[PDB]
Number of protein chains: 2
Amino acid sequence: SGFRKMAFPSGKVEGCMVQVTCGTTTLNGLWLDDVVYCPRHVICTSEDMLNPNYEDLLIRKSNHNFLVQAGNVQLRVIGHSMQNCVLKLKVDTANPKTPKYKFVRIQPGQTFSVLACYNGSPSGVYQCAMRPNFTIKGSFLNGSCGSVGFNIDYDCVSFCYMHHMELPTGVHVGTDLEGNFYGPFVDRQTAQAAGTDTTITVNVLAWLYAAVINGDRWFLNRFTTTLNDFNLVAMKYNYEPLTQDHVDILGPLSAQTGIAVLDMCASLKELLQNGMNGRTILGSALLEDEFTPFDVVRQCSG
Amino acid sequence: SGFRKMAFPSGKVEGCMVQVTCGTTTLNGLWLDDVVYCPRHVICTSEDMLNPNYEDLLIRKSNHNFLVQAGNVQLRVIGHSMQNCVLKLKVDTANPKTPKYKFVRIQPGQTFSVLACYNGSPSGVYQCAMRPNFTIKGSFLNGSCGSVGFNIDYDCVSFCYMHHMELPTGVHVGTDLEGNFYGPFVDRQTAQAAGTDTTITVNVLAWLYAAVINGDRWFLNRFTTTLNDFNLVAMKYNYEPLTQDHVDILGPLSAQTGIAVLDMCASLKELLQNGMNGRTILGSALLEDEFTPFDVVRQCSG
Ligand SMILES: *[C@H](O)[C@H](C[C@@H]1CCNC1=O)NC(=O)[C@H](CC(C)C)NC(=O)OCc1ccccc1
Ligand SMILES: *[C@H](O)[C@H](C[C@@H]1CCNC1=O)NC(=O)[C@H](CC(C)C)NC(=O)OCc1ccccc1
């Protein structure tokens, strides 16, 4: 038993991380087949970053201006292109460690593992949820751009995130591997708002199910509610409204515990209205919303 | 910026995980050079586990009774020995993926990454602290024994933990890689107590420093205290007593923030006596004690 925020084993991705330098700017690139993907602001000087014209900036760059290092091994760049907010550098050597992989655009409320990297070398791994407002709450310093987020399904790595920027609020934003930002963000160093940060209701319920599965049951009560009644409470508390699809997604957990979803909703409502009274649930004194139902099932079944 | 519980990249360890079967019992083994390490209760039947005589049980076992699989590849076992609570199976092939490594016995209050595994295949990675009472708060199911805990220093893997058992309280216990349990535990399926679970004071202070570094400063106050005054508060709250060595360990963080350690102690005291008033620190509504000072520095400096 026990329930912990858990990342995927990162070895398959470690073997794809490279260092990309252009001028005095260094960040990380992702090397798959004979293509290296990285954030296009690798071409900016610190001055260019306030209002970059990326087309003009790129035009002064040639292949030999992109220095790509895999370990101590330098790679030969034979082509370059800009796709949205990422550069694709064509190299002359296919990565021998390329895993089976795909590029995917995750949906808000889904989770993925971040392999935080500096100078092309992995630093650490941790789980993140793509929040409803298309931000993530990570740990990123200067030089971490190009670090990627991923999921693993048996042997296939699904890359879903590349890191680009930190907002004034301290939350983190980035793109998919086609270089389209998640959310209303642009890669320029100007103040940018993410808007209200709502709570992922179906994930809170999943984590309450995980809590019950793991012996934490004090918050259960004799009440039930309706979807429309509950959702009127979610409104007040900036929770996402619950839908039958969410109910259906919770089915396996509902059946595996014998607690109707709307009975669990009634417990959540009382927690939202009455607080936790200084108690904890799965070691936390707040309601946790960065576990998906799949996260809870995968971890409660190995 | 940002502060997250972060595990080491696990690739070096993924390449060492194998499956070990004896009879109808399967768990994980660690394959380094030509030796495979695993928990000795792989030889028990479910009945033997209530009161096993491991010497007698082992004697009925020969090399060919230990089935060791690396991926789809079966390994040939040429020798077996029992060292404390672990088996060492000698195989005829050195692991070609053996990293540079050492075996270390960690101290209570230190942290390490767990690579949770089933049937010899990595499932997920997460950070754990060895608590003062020699338990860890993990996520382990049937079949997870032999999963290991480790730290990485540039290229050297320091293995410090192998998983064996879950206590009635739901916390987790295990051995070092010489097979000596951390704590007063035995590998038998009988009720076993860990004793009082005290809080790692120096780690709470490190995390308060991490909070200040990351903009969370509301808990700072105009007061200071003394080591003996503070420790009288730690007593009431089952905190470990603070020592000058702890003060010295905190020096870099104290100097990097300009907050004297005893000023930070005074803040902790008020938090302990007055609670958090419904506020949060680094996204938490409790005081977190599973980050070491080194953890905070490593993560706030890449
Ligand atoms: C890429 O390595 C970097 C990651 C930032 C640095 C601190 N935390 C992060 O996530 N991205 C940038 O520096 C980015 C560049 C633009 C051209 C997109 N600018 C940015 O994030 O500005 C905000 C900021 C910069 C430095 C420290 C704190 C916030
Ligand atoms: C090894 O795979 C296993 C790990 C337990 C299973 C559930 N969570 C864990 O950490 N260890 C054992 O099953 C262990 C065997 C003894 C001979 C040491 N017994 C054990 O931990 O008993 C407590 C327990 C068993 C099953 C479910 C929950 C608790």
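The residues of chain A that appear here are 3264-3565 by Swiss-Prot count, in order.
Determined via X-ray crystallography, 1.7 Å.
Backbone N, Cα and C atoms are what each Cβ position is placed from, and that goes for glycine too.
According to Swiss-Prot, the protein carries these features:
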ACT_SITE  A:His3304  active site, for 3CL-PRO activity
VARIANT   A:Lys3353 to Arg  In strain: Beta/B.1.351
VARIANT   A:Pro3395 to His  In strain: Omicron/BA.1, Omicron/BA.2, Omicron/BA.2.12.1, Omicron/BA.2.75, Omicron/BA.4, Omicron/BA.5, Omicron/BQ.1.1, Omicron/XBB.1.5, Omicron/EG.5.1
ACT_SITE  A:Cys3408  active site, nucleophile
VARIANT   A:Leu3468 to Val  In strain: Zeta/P.2
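In three-state terms derived from DSSP, the residue listed as 'active site, for 3CL-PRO activity' belongs to a helical segment.
The two recorded residues, A:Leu3468 (variant position) and A:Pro3395 (variant position), show a Cα separation of 16 Å. A distance of 17 Å separates the Cα atom of A:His3304 (active site, for 3CL-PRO activity) from that of A:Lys3353 (variant position). Using a 10 Å radius centred on the Cβ of A:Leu3468 (variant position) and all shown protein chains, the other Cβ atoms total 28. Separation of the C-alpha atoms of A:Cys3408 (active site, nucleophile) and A:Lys3353 (variant position): 19 Å, rounded to the nearest whole number.
Distance between Cα atoms for A:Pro3395 (variant position) and A:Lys3353 (variant position): 34 Å, as a whole number. DSSP assigns A:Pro3395 (variant position) to coil, not to a helix or a strand. In three-state terms derived from DSSP, A:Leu3468 (variant position) belongs to a helical segment. The recorded positions near ligand 1, defined by a Cβ under 6 Å from one of its atoms, are A:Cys3408, chosen from A:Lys3353, A:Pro3395, A:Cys3408, A:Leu3468. For the recorded site, the residue listed as 'active site, nucleophile', the DSSP three-state label reads coil. All protein chains shown were included, and the count of other CB atoms within 10 Å of the CB of A:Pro3395 (variant position) stands at 21. Fewest other C-beta atoms within 10 angstroms, among the recorded positions A:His3304, A:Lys3353, A:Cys3408, are seen around A:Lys3353.
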